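So the structure is just underneath, and the comments pick up after that.
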Amino acid sequence: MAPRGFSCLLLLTXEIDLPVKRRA
């Protein structure tokens, strides 16, 4: 898991929209 930051800011841009949609 990321330090709830680098990947946290990318979640807003939609970059990391995989762990917030479906099981995938």
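Cβ atoms are placed via backbone N, Cα and C, with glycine included.
For the published mutagenesis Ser7 to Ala, Swiss-Prot gives the following note: Abolishes neuroprotective activity and dimerization. No effect on insulin sensitivity. In the three-state DSSP classification, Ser7 (mutagenesis position) falls within a helix. The Cβ of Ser7 (mutagenesis position) has 13 neighbouring Cβ atoms from other residues within 10 Å, across all protein chains displayed.
Among the mutagenesis entries in Swiss-Prot is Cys8 to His, noted as: Significantly reduces neuroprotective activity. Other Cβ atoms within 10 Å of the Cβ of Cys8 (mutagenesis position) number 11 in total over all chains.
Here the residue is the original one, but Swiss-Prot notes a mutagenesis experiment at this spot, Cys8 to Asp, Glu, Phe, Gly, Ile, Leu, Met, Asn, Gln, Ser, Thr, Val, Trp or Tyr: Abolishes neuroprotective activity.
Quoted from Swiss-Prot, the note on the mutagenesis of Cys8 to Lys or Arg is: No effect on neuroprotective activity.
For the mutagenesis of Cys8 to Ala, Swiss-Prot gives this note: Abolishes neuroprotective activity. Formation of short irregularly shaped fibers with BAX with fibers showing non-uniform diameters. Formation of thin irregularly kinked fibers with BID. The structure shown keeps the original residue.
If you draw a 10 Å sphere around the CB of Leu9 (mutagenesis position), it holds 10 other CB atoms from the protein chains shown. Swiss-Prot gives this note for the published mutagenesis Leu9 to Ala: Abolishes neuroprotective activity and dimerization.
According to Swiss-Prot, the mutagenesis experiment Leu10 to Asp carries the annotation: Abolishes secretion. Within 10 Å of the Cβ of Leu10 (mutagenesis position) there are 13 other Cβ atoms, across all protein chains.
In the structure as shown, the Cβ atom of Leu11 (mutagenesis position) sits within 10 Å of 15 other Cβ atoms. According to Swiss-Prot, the experimentally introduced change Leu11 to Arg is described as follows: Abolishes secretion.
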